Amino acid sequence: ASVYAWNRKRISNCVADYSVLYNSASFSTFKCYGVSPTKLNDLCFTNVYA
Amino acid sequence: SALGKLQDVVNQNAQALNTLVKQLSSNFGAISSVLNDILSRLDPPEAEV
């Protein structure tokens, strides 16, 4: 969808391994604010949104 | 309430300790007031500030 109608998916009951996303050589910009790009598997989030 | 000065000194010490404990749990303009969660979330180069 476009920016005026950006979707929002409330993802829960999820098992996230962000190491495969960061180590993909496909993402140009990975400005990861608030939390470090690495050392992310040692966290356990309440609820995420995409 | 006959002993007023001693009780006042004890209450002042207790209030000082309580204010110190409350300031321990303050953010001071940061992401959180704890250090272990900051170290686990952020990396040292960006969490140093």
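The numbering of chain B matches Swiss-Prot: 943-991, in order.
Here the Cβ of each residue, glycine as well, is placed from N, Cα and C on the backbone.
There are 10 other Cβ atoms within 10 Å of the Cβ belonging to B:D950 (variant position). For the natural variant B:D950 to N, the note given by Swiss-Prot reads: In strain: Delta/B.1.617.2, Mu/B.1.621.
Natural sequence variation is annotated in Swiss-Prot for B:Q954 to H, with the remark: In strain: Omicron/BA.1, Omicron/BA.2, Omicron/BA.2.12.1, Omicron/BA.2.75, Omicron/BA.4, Omicron/BA.5, Omicron/BQ.1.1, Omicron/XBB.1.5, Omicron/EG.5.1. Within the same chain, no residue at least 6 positions away from B:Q954 (variant position) has a Cβ under 8 Å from its Cβ. The DSSP secondary structure for B:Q954 (variant position) is helix.
In Swiss-Prot, a natural variant is listed as B:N969 to K, annotated with the note In strain: Omicron/BA.1, Omicron/BA.2, Omicron/BA.2.12.1, Omicron/BA.2.75, Omicron/BA.4, Omicron/BA.5, Omicron/BQ.1.1, Omicron/XBB.1.5, Omicron/EG.5.1. Around B:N969 (variant position), the same-chain residues at least 6 positions away in sequence with a Cβ under 8 Å from its Cβ are B:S975.
Quoted from Swiss-Prot for the published natural variant B:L981 to F: In strain: Omicron/BA.1. Around B:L981 (variant position), taking its Cβ as the centre, 13 other Cβ atoms fall within 10 Å, counting all chains.
For the recorded site, B:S982 (variant position), the DSSP three-state label reads helix. Within 10 Å of the C-beta of B:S982 (variant position) there are 15 other C-beta atoms, taking all protein chains into account. Under its natural variant entries, Swiss-Prot includes B:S982 to A with the note: In strain: Alpha/B.1.1.7.
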Near-A candidates in B:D950, B:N969, B:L981, B:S982, the variant positions, by Cβ under 8 Å = B:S982
Task = In whole Å, note down how far the CA of B:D950 (variant position) lies from the CA of B:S982 (variant position).
result = 43
Task = Whole-number Å only: compute the distance from the Cα of B:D950 (variant position) to the Cα of B:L981 (variant position).
result = 41
